[PDB]
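Asker: Take a look at this one; I'll ask things after.
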Amino acid sequence: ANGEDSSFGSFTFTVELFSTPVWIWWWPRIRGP
Amino acid sequence: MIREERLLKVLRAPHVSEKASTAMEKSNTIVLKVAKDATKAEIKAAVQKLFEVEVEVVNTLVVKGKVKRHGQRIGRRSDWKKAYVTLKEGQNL
Amino acid sequence: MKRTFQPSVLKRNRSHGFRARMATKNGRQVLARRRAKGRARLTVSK
RNA sequence: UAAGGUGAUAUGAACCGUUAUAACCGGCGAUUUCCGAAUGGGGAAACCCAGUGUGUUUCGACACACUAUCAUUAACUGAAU
RNA sequence: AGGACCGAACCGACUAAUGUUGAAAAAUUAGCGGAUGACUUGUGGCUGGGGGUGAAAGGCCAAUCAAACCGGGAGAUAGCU
RNA sequence: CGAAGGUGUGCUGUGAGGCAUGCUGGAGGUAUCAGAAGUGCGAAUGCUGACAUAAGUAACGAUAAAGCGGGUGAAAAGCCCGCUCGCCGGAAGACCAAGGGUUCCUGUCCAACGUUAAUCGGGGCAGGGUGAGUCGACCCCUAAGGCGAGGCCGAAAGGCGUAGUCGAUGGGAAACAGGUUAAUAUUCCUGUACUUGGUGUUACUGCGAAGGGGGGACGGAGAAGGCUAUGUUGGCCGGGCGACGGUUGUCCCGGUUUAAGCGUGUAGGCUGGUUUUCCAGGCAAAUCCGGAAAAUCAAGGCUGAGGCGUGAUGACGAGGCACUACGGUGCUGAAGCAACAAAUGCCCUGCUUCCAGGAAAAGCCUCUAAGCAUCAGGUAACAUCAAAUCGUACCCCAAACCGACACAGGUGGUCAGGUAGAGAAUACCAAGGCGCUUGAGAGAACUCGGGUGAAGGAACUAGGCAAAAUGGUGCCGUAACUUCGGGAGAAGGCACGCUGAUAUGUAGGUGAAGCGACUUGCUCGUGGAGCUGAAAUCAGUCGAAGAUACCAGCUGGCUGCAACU
């Protein structure tokens, strides 16, 4: 009656992918010094 | 004294809305779309000359255009100025 | 926590705005490179 | 140069023309907003604040021009002296 | 009166656990220190890379510092993998 | 009428390979012989895209807390409405800034998005909404600073800087009360207001500088007083009469408001004033200021909260009364005060002290100079006209900003109600706002965060890490040593509740009337009604316990090193 919308403004979701190098501590595991 | 050409340019269109109808019916105020660079004095003179009514005061505001999307096109509507024209006792269209 | 970007329009314009670029010849070359590359937006000015 | 047109997506509405003055293309003009060397001053580019004339005015105001710096040349007047 | 005292805001940061593909690229929770001062906070400005600035730690300078980032020389060079 | 390419099958050669035809496909491909190669991949922690594995495995974001009955729809734990139940309340409530930018309000929709469903949405998609002489911005002016004609330097490029010019985070004119939409308000409206100019007129008058003198215009800390917001109690008015013992009463429940402006001039604070004459000062000069005398009054003037009157026989108001879409709309409206206690707000940029000795200009006010002079100007009244432009929605301690996220993190200011409480600590509540975008069960180990434990009691551990413990006020008392201030809440003790009396409220504070006075009104004494209200003491009384919760020091000794903050 009112009209079913199909424009679908947000149907272009696209989406990418990213990451971040994290900080670590290997001092106690060191076999040496 | 503002020139007639200027007066013929400043008024763009009457604004139709429930707020405009209420304003006319209660406070005897007409609401217009006017040129974005029109001053209050220009609007007053233009109304008084082109509508042959008597104007009490003019209040103006600038409406910012909305950002719609035509598919995947970001697009912005243009800005426009609205005038709240208070008539003394005449009757307009 | 407090991050590095604390927005402020006045400082943005005074630091990277168009008239800031035009004030020195190095800034004018920044505009020259950006015009040559074909940037849609030359500066942060808006 | 023409029976086709009014840029497009994006069609429609509304129309226009029909040897010819519809459209279209070539030469030549007019108009050409604001910023930007920007140049009347500022400015956080595209805005704010002007002045000086010349008109007009239905007296509230309005219109239009001009006004950056430097070099050179001329005129004018011109400190200590 | 006091670089006084206790103690909220506020500014810090000694300890413990937890979290470690976290709620968070250093937090949370429980305590803890100061809290009229060598105090803290806002808004502008100013100092620039062998440079700044530092009550000092090779600290900090946009989650980057024994020498920031961006672009060029540059397809540097590498008896090495 | 079937090209390449695929996907097959056979056949053939030492091989790399070739050849044939089944299917798909739909338009190209090329024997031979020469020639040129971007000429051959399985790996380079190769590169780019697709799809796996773990794997339906972890998680689904603060443990503030929910359960019904409806509605709606195709469907509801999550949407909405109602009813109860938890949580924040100097916040989780508002109001803004910064930044964002339409998230605002409304209607549709459910794909994608929302860590679940979604009928819902800050999602999509559309439409509407931001109304100003007084609020800001712009603008007047300046600080840090930047730029800077000339200028002075510097191979160029440029640097520094005078006149200047910009530049707030700071000084410069002015509006407040009621009502308004689904969304806008000191902006709309209604009532009451104010400011700055112009232009005339009418009187009356010396006017006139980037120049002079004042002003603006200024520190910290501490002590007051005088107040007011703000509460509390009575009175008053409008109602009520009790789901179960009672309850027309010191009974219960609400309401009790009112502004800018315009007057009036006071608790304060500050300076004595008025003439006359004169000058080695203020580019020069002045009648302003600064200096020096004399005379006479010293009783003269400024500033300033609050109150009070008017504004306002107005508005608002507990409630009714109708209508009705039950959204909501209209209509009418009773009382409308006093006492006490009052801020961190005002007087107050006051006052007192201190050393560390506390911007700048403009507006502003006066003085003249060149000049102008029967003008011009100035001043007062009175009209009249103008005050443009811009921004105003919404978020704003957050799902709208900064952190990639609807991220347990950060983010400047303003307001601050009650009961306990020294308190803006803290417990519970008010206004308001929320229950944290996956839930339902079972009630394993183990993990996390808590509660409690017999006898023991640091035996644990690298080590009292962690836990437990102490805590509050009054009062008594306190060691060595000392730099005489400290140490020190040293250490150690004791008393805390309620009720009644003293006194059914005392001390104190606040203070009506009355009574006088006067230099008689925003007066002063003298009196005292009322109101608020400790600290005790003495006697009883209760529990196991009275800083009964929350909240809130563990203490003492011996030595190292750094004085300390």
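Method of determination (from the header): electron microscopy, 2.2 Å.
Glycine too: its Cβ is placed from the backbone N, Cα and C atoms.
Copied straight from Swiss-Prot:
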MUTAGEN   B:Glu18 to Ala  Binds normally to ribosomes; strongly reduces trigger factor binding
MUTAGEN   B:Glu18 to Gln  Strongly reduces trigger factor binding
MUTAGEN   B:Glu52 to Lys  No effect on trigger factor binding
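Would you situate these features in the structure and describe their surroundings?
Answerer: Sequence-distant neighbours of B:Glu18 (mutagenesis position) (same chain, 6+ apart, CB under 8 A from its CB) do not exist here.
Cβ neighbours within 10 Å of B:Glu52 (mutagenesis position), excluding its own Cβ and spanning all shown chains: 9.
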